[PDB]
There are 4 protein chains.
Amino acid sequence: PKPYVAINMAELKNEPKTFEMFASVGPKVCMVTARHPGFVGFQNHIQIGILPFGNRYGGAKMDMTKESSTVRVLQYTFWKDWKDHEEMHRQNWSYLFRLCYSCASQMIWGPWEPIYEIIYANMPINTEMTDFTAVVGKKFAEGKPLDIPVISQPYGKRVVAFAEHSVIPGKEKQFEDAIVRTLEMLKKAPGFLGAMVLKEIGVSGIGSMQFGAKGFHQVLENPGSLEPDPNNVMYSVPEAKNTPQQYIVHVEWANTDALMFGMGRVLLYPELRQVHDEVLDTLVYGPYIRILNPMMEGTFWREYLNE
Amino acid sequence: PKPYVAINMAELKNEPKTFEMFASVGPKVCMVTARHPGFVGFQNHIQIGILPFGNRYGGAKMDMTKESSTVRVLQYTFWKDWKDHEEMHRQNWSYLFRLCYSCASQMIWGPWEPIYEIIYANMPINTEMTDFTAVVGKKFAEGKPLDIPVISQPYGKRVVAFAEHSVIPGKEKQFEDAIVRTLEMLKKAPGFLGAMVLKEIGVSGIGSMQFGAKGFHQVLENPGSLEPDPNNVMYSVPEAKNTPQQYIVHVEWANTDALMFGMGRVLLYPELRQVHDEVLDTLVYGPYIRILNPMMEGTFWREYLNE
Amino acid sequence: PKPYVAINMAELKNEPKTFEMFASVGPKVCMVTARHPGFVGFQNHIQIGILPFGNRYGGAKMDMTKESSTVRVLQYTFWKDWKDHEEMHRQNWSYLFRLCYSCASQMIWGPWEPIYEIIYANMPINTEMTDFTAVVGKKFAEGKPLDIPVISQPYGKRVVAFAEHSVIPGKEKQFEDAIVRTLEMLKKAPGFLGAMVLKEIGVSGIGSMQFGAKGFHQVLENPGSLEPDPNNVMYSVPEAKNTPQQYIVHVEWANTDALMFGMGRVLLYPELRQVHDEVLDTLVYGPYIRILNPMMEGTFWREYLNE
Amino acid sequence: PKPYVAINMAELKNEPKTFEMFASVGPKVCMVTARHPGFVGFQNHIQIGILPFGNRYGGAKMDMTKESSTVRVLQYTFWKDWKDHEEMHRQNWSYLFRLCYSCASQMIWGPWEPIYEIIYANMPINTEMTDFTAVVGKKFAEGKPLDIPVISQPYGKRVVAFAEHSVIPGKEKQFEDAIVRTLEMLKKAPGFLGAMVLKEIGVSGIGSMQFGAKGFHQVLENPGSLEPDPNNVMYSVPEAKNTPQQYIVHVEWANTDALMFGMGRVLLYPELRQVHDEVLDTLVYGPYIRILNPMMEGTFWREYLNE
Ligand SMILES: [Fe+3]
Ligand SMILES: [Fe+3]
Ligand SMILES: [Fe+3]
Ligand SMILES: [Fe+3]
């Protein structure tokens, strides 16, 4: 079934110490999150750059890692029920807060953790290049060659287009209908590895370290080993849902060239351009497209997705 | 009276070429904007850093300019009526678009131009250190020594705390009452040069280069000398207003130490801390505090503010 | 169906500034061209070298990019009707001219844009290495394993042999019959990714910036933002068709070794040599073979080709 | 059928001289071992690092070869009956001892040669990337597409997780049942190339150069060309079997990322975590996981395994 998605976002100093902490602390956070039976996996990204759209963002390029002073992370966690995410945070708060807070020395902005419903998904299971022979054998044995997926390699060996959209109030249905039509046509592009549309349902105060006054002071005053009061979050997840409605159009690609020209198909192929124009007419903001590297992941979220 | 504020936000490459364009293109944009009689001035900022709040943002510091790969600009223009801004853009679109678009080669994100109303202001006229003798003489001659302001030096010779807040729906009145009480007490801090509270009323699509499909393609395909259809903006300013409600708490300071410990007064002075706690209990996001340098400005906006 | 092909040819300075402009301006031109419903895609090449034919061109090699002072581009655009190309140029002249003229600072020769009919095509859809599993599954499910193509990777991950021929008047049918027989046999060579034969039908004056006196002066005098009179082109496309008849034999290969020995099969394999000798007997000029890299492309042109 | 496994373990100086001897002496030892008809192949490893388990072993990393002062080798030989190994050593003692003893100048610890039975195996035949087309063709021709293996590349082109476990006496059956259930679920992880469970049955005294007093002196006093008395081993293989019972869980992976996150599936995927917890409850020691490179091997041992 379709899981819910929590995306923890932060910006940190682009230096070796940061990536060393990703390597030691990141796995610990994921192991704690996996204590909850509603957890069905994760996909953690670093932003490597920005799609320049010609020279609309002429100061950007798809890989800015060599020059950037910061690194943005976008950590997707997947949940049977979005309420499972909220319960997990509170049930394991002592570990989670102390782990997450240890990243403070590297932090410039965040954490900020919106929650999403998936309204469309065409996403395959991940496979390594070593797996495809067995995958093909099995699908033919089952008499379902149509279910043989493209090879979507895990652990940093593909790239993601993270396309931000916000929609004019009242035009949500037009956006959703048109973007689904767009993505159903987009899958013809070479190197297309899947797409999904995420629709914001709210924001996790606790995941964003956004408490009332009491918790705020506890965060600011923390030596690193004392939990803020987890009951001091002052808003529920839906209370923080944004209007204009926010969406993420998440599209995966074999490589950054396939991404650039593939995403570009909605501009370069007249038939698809006409369909995608219906998306563009609904927007308050976007499309703004971040280029992401899915480095650390629990690929079994796609097994749950596709059952 | 209190003007409306349009804040054009962008992120650009941190390199000499960017600042060379600020120097050449910036004044031209301001001269075009001054064609409209509703224009009452401007205050243009570059972000120099982020308030670390101890080590809550431990990767940040108040001056990050030597290390940062990007520069964020926040260009305030002040307007008698917010519709004056929208009218100005359209009446002068040929000049404005071509000027603004010439920055494309340096752009990483933006432009994004929310519009605000000022709901609280305690902001003095700017004066240079050469002026105070005459200011004092004049106020005494008028029998109004209480009207003698602090010395708030223009053109990069003071600093700004730009504090982002978003508020739980239904808690706006508590936020507004508490932040005003806070700022009324904060003005006792040494080096305090003024404060105002901005409340978002919407977003300028045309100022954000956010069009329908037609205008989007014209922007992407532009050689630099052809205007997108200015009538192709698909939403009014209020249609893009965010919920949760967004605010900016803008506080000016003599120097960054006065900023750090002065803003810190809401955490360090128990009586004020109790008042400011009422602000904190209402928040979805924040406070996140950017440190800004007000470099290029039309100081006469404060003459309008203060009659 | 078979589209018509326009090939925009130019020679530019081989320096980073040139490739920076390819990256920013190139996509803009393609997006403008895609405004026309007759546009079915594109395949844009840079020449990387010349086939030396042993040491017949002993000063040449298949990759001369490290030493060359110039770069030659060959930009294929594909059209339902060649008249669509002419209409597109005129309907979007303000954008197209200003964009294309921006390349002037780098130009040494060109642009020159002949138009071609495709008289033979054996060209597959492009696929990335990630795609083949799904392609195979799909074709077997449809009961068409014979329609499973070789893997022709897009975006610079294969090479093109661009073979120029001009034919003795009266020998066009002998050439055409012989070259088709040759290419039908050539497809047995390892790494063969497809071939097509292009026959010149004329030249686009407007695409070649070739006007009468009025337009010529407007081009020479242009500050960059003023269109030459598009009605000042003095000849139709067919009026410029060359005699001796010109052809391009376009053959794609997995890599330059496969190209060298694969194209060499018409010299090294006695059965094929006898067939290709019938081609050679018809020539005024050629074969002269440029080695091309298809870097930027709209791969859906092959979808139109293959229906 | 399942062969027995002798694993000769040693630690040597990490310097070119050591690897030069691997290259010269290694093949000779294997050729001597192949004199015995019970020999069914071999798989020789060097340890490249240690799995850090987050920062549980924070001083370790998966590839420590650039910094390490030593190299650990783990040489697997496979046998129809474990007595074949003991017989092979004695029948060829003159050659084997002199060859093995020539490594003395590089040795820091070892040799130590436990013997194991395989109690669980899901291990494919090795194939190179050149082979898979023929493998697939053959399996389909035989009507057994389910028998098509993943591509497990020989000769250092994959990696091994070597997971040490010792089990509380009386809890062996719980361990064995739980680890098999774990590995049956683990095979879903991307890049999984196979797993087997080895259960220690004893230690080869002669393979470990562990003699009585007489043989010990002959070893210490050896000029290199005189055999210790092979009859002076004072214990049989089963007499040296350890209690607590020792096991090796041997899992093969496409690459070290697939290893890290794949092995991590038993911690990160709640359903699998619950199963693997039953393993953890039985342990005296472990899991301690060595990262191995299977460099030199006789791949036909898997042909015996799989008939
Ligand atoms: Fe979370
Ligand atoms: Fe504006
Ligand atoms: Fe053209
Ligand atoms: Fe042995």
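Chain B is numbered as in Swiss-Prot, which gives 2-308 for the residues shown.
The deposited model was determined using X-ray crystallography, 1.7 Å.
Just so you know, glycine gets a Cβ as well, placed from its N, Cα and C.
Cβ contacts within 10 Å of B:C31 (mutagenesis position), excluding its own Cβ and spanning all protein chains shown: 19. While the structure shown retains the original residue, Swiss-Prot records the mutagenesis experiment B:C31 to A or S with this note: No enzyme activity. Still binds iron.
Annotation of the published mutagenesis B:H86 to A in Swiss-Prot: No enzyme activity and no iron bound; the original residue is retained in the structure shown. Sequence-distant contacts of B:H86 (mutagenesis position), defined by Cβ-Cβ distance under 8 angstroms and a gap of at least six in the same chain, are B:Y5, B:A7, B:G39, B:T78, B:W80, B:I116, B:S205, B:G208.
According to Swiss-Prot, the Fe cation binding site annotation covers B:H86, B:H90, B:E114, on the basis of experimental evidence.
Counting only residues at least six positions away in the same chain, the Cβ atoms of B:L97, B:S205, B:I207, B:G208, B:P231 sit under 8 Å from the Cβ of B:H90 (mutagenesis position). What Swiss-Prot says about the mutagenesis result for B:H90 to A is this: No enzyme activity and no iron bound.
According to Swiss-Prot, the mutagenesis experiment B:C101 to A carries the following note: 10% residual activity. In the shown protein chains, 19 other C-beta atoms lie within 10 A of the C-beta of B:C101 (mutagenesis position).
In Swiss-Prot, a mutagenesis experiment is listed as B:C101 to S, annotated with the note 1% residual enzyme activity, and no iron bound. In the three-state DSSP assignment, the secondary structure recorded for B:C101 (mutagenesis position) is helix.
Experimental mutagenesis is annotated in Swiss-Prot for B:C104 to A or S, with the remark: 10% residual activity. Sequence-distant neighbours of B:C104 (mutagenesis position) (same chain, 6+ apart, CB under 8 A from its CB) are B:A11, B:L13, B:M22, B:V26.
What Swiss-Prot notes for the published mutagenesis of B:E114 to A is this: No enzyme activity and no iron bound. Within 10 Å of the C-beta of B:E114 (mutagenesis position) there are 23 other C-beta atoms, taking all protein chains into account.
Per Swiss-Prot, mutagenesis B:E114 to D is noted as: 1% residual enzyme activity and 4% of wild-type levels of iron bound. Mapped onto three states, the DSSP output places B:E114 (mutagenesis position) in coil.
The residues near the Fe cation site, meaning same-chain residues not in B:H86, B:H90, B:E114 whose C-beta sits within 8 angstroms of the mean position of the site's C-beta atoms, are B:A7, B:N9, B:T78, B:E87, B:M89, B:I116, B:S205, B:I207, B:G208, in sequence order. Note: the CA-CA distance between B:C101 (mutagenesis position) and B:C31 (mutagenesis position) rounds to 11 Å.
Cα of B:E114 (mutagenesis position) to Cα of B:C31 (mutagenesis position): a span of 15 Å. In the three-state DSSP classification, B:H90 (mutagenesis position) falls within a helix. In the vicinity of ligand 2, defined as a Cβ distance under 6 Å, the following of the mutagenesis positions B:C31, B:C101, B:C104, B:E114 are placed: B:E114.
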